[PDB]
Structures are given as structure tokens and as C-alpha cells.
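**Student:** Please read through the structure below; I'll follow up with questions.
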Amino acid sequence: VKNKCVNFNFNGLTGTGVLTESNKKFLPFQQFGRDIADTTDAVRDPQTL
Amino acid sequence: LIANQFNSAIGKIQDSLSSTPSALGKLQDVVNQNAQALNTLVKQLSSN
């Protein structure tokens, strides 16, 4: 479920927010994405890449 | 004579500010300092 204020649990990553279709060009060997404050901001769905 | 000197002086202020880039540093640094300090605060979230 996307574009809704939800709780997500991605492989033990717990957090709260909206999930959105990205334009991030992840190279395939990468999984996660951190910010300046080291908060997760971009994540790869483990079922659909 | 005084009118001509005044007008020439005003024009020299105009192009002197327009040519020199480093005039307004007394303002700019203030913003920079606050910006720098605030930026430091954000990266204090990343230390354990």
C-alpha cells in the first residue's frame, strides 16, 4: 500500500511514513538508503525489486 | 559643479557595487554562520 501514512516493517526495518514510487537509480547490489541524519529514506521491496 | 560631482559620485557607487563582488560580506557571513551552525546540529543525529 503506497501514498498512505502507514507503518512499514521491511526485513526488520521499522518505521512510519508514506511509501512512494521513486526515481532513484539503484544499482542492483544495493539495498537501503540513508540520509544526512542516517534515517532510512529509500528502500528496496524484497518481493518486487 | 556640485551637481555634476554628486551625480558622478552616485554613478560610481552604482558601478562599484555592481563590479565588486566581495562588498556585502558583513551581511553574508551572518547567514552563513547560522546556516553552518544549523547544519552541524543535523549531523549530530548520526553519532552513536
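Chain B uses Swiss-Prot numbers throughout; the residues present, in order, are 922-969.
The backbone N, Cα and C atoms fix where each Cβ goes, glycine too.
Pulled these from Swiss-Prot:
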- B:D950 to N: In strain: Delta/B.1.617.2, Mu/B.1.621 (VARIANT)
- B:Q954 to H: In strain: Omicron/BA.1, Omicron/BA.2, Omicron/BA.2.12.1, Omicron/BA.2.75, Omicron/BA.4, Omicron/BA.5, Omicron/BQ.1.1, Omicron/XBB.1.5, Omicron/EG.5.1 (VARIANT)
- B:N969 to K: In strain: Omicron/BA.1, Omicron/BA.2, Omicron/BA.2.12.1, Omicron/BA.2.75, Omicron/BA.4, Omicron/BA.5, Omicron/BQ.1.1, Omicron/XBB.1.5, Omicron/EG.5.1 (VARIANT)
**Student:** Helix, strand or coil for B:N969 (variant position)? Use DSSP.
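**Tutor:** It is coil.
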**Student:** So how many other Cβ atoms are close to B:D950 (variant position), meaning within 10 Å of its Cβ?
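**Tutor:** Counting Cβ neighbours of B:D950 (variant position) within 10 Å gives 11.
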